[PDB]
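Below: the structure, in structure tokens.
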Amino acid sequence: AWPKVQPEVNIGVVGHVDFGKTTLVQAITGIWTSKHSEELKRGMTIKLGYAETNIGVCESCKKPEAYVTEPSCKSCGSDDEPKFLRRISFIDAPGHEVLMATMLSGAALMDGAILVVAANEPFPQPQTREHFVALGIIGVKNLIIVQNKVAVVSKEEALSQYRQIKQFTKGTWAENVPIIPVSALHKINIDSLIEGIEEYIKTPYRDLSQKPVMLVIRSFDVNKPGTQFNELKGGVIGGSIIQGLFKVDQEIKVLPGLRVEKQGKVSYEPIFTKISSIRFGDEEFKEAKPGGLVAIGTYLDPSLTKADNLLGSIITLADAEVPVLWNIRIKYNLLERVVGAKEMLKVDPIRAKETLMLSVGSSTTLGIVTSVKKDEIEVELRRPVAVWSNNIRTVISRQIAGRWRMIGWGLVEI
Ligand SMILES: Nc1nc2c(ncn2[C@@H]2O[C@H](COP(=O)(O)OP(=O)(O)CP(=O)(O)O)[C@@H](O)[C@H]2O)c(=O)[nH]1
Ligand SMILES: [Mg+2]
């Protein structure tokens, strides 16, 4: 008698490369997130992976084994069904070096986070530190550190690394962050991770008063090949809602929208449409709340949505007043040292005329610095950015050693 509702919380899974993120998400949800051919062939995550599962508890059994991801208490004794707590979803971020820009985007969609640390690898490491301080910046401080691959190391070594993690987090915003030893591959001590999720990653408060805003991270064409032009389904736009709620048959718009070429001149025109369908995985719904990753059916030509073309864009109501800016002011603060790089090196102050990478919401855009002050910089963006609210958290990256590395953050001023 478990209800078929949408996920109510987004838990991001971040960490260094090949530490077992996707295998962990599979160990919990039973689903392999990587569905693209490229990432299945290369054996990594390239685009944000998604997977969801129900969470329940057999309140007549002993925790943490009392927790289940399916409506059955046969594994603990009683034949009655467990108490449905909530449905959760995971955002599986890539742990690769040159995919940081993706992770940041995913971080805009996270309510809580899990940081995967390999027990068979030394601590700390590049993308570990980087994703850590990134989560600190974004505001995803509902964190759980997971000691994966614990089955290949002795308890002495596991505790040895544990001490190092506690030392590392000692004196930071993550000082009291829990550390849970699991084995994603062989499914060892997963129940404790479920329990930890329920304890430390609670479902946030959603103020439905705020205007409906969705951050787009994917878009595609559900039309199977050779489909005649009369049976062509509308374009589908996928992403996460950060505030408010969307309903079917609602008038919406995509910002900045569509790139337009007029004899070499480039502009951007908002994409107006109507929600034809809303789904969360295989289940279809009439509403769409924050938490989970929603597929929004539109009346758009599939040509516009094909191949994640609307990535980074946002979706609001048609009559919403939203500034789409080519130039933005940012009240910034820089990091002290470049955390992503393998070599320890400090970060130069923002130079005029310098080109930077800005992560605003789910959008990554390059821009040239036009004004430099102690607390504020002004940037001329190569492409427009939709700024739905005031004080939007942005992430500032600079190209170092040929690769874009995070150097600091800021808030978008309007
Ligand atoms: N022994 C052991 N091996 C594991 C565990 N988890 C993952 N692995 C191994 O790591 C390999 C890749 O793990 P994967 O889950 O893809 O790591 P990832 O971090 O998602 C890859 P990327 O960071 O590039 O997106 C797998 O072949 C698997 O054998 C674990 O808990 N124990
Ligand atoms: Mg992966």
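In chain A, numbers come from Swiss-Prot; the residues present are 2-415, in order.
Cβ atoms are placed via backbone N, Cα and C, with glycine included.
Copied over from Swiss-Prot, here are the features:
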- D19, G44: Mg(2+) 2 binding site (BINDING)
- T23, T46: Mg(2+) 1 binding site (BINDING)
- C59, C62, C74, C77: Zn(2+) binding site (BINDING)
- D19 to A: Reduces GTP hydrolysis 8.5-fold. Completely aboloshes GTPase activity; when associated with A-97 (MUTAGEN)
- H97 to A: Reduces GTP hydrolysis 17.5-fold. Completely aboloshes GTPase activity; when associated with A-19 (MUTAGEN)
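Locations of recorded Swiss-Prot features on the structure.
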residue: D19; record: mutagenesis position; Cβ neighbours (10 Å): 16
residue: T23; record: Mg(2+) 1 binding site; Cβ neighbours (10 Å): 27
residue: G44; record: Mg(2+) 2 binding site; Cβ neighbours (10 Å): 9
residue: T46; record: Mg(2+) 1 binding site; Cβ neighbours (10 Å): 25
residue: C59; record: Zn(2+) binding site; Cβ neighbours (10 Å): 23
residue: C62; record: Zn(2+) binding site; Cβ neighbours (10 Å): 17
residue: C74; record: Zn(2+) binding site; Cβ neighbours (10 Å): 21
residue: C77; record: Zn(2+) binding site; Cβ neighbours (10 Å): 15
residue: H97; record: mutagenesis position; Cβ neighbours (10 Å): 17
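In this structure, the recorded positions that sit close to ligand 2, with a C-beta under 6 angstroms from any of its atoms, are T23, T46, chosen from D19, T23, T46, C62, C77.
When the Cα of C74 (Zn(2+) binding site) is compared against those of the recorded positions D19, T23, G44, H97, the shortest separation belongs to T23.
Summary of the Zn(2+) site environment: with the site residues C59, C62, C74, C77 set aside, the chain residues having Cβ atoms within 8 Å of the Cβ mean position are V58, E60, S61, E66, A67, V69, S76, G78, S79, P83. A Cβ distance below 6 Å to any atom of ligand 1 is met, among the recorded positions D19, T46, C62, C74, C77, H97, by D19, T46, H97. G44 (Mg(2+) 2 binding site) sits 9 Å from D19 (mutagenesis position), counting Cα to Cα. Nearest Cα neighbour of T23 (Mg(2+) 1 binding site) among the listed recorded positions (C59, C62, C77, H97): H97.
Note: the Cα of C62 (Zn(2+) binding site) and the Cα of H97 (mutagenesis position) are spaced 40 Å from each other.
Among the recorded positions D19, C59, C77, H97, the ones whose Cα sits within 10 Å of the Cα of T46 (Mg(2+) 1 binding site) are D19, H97.
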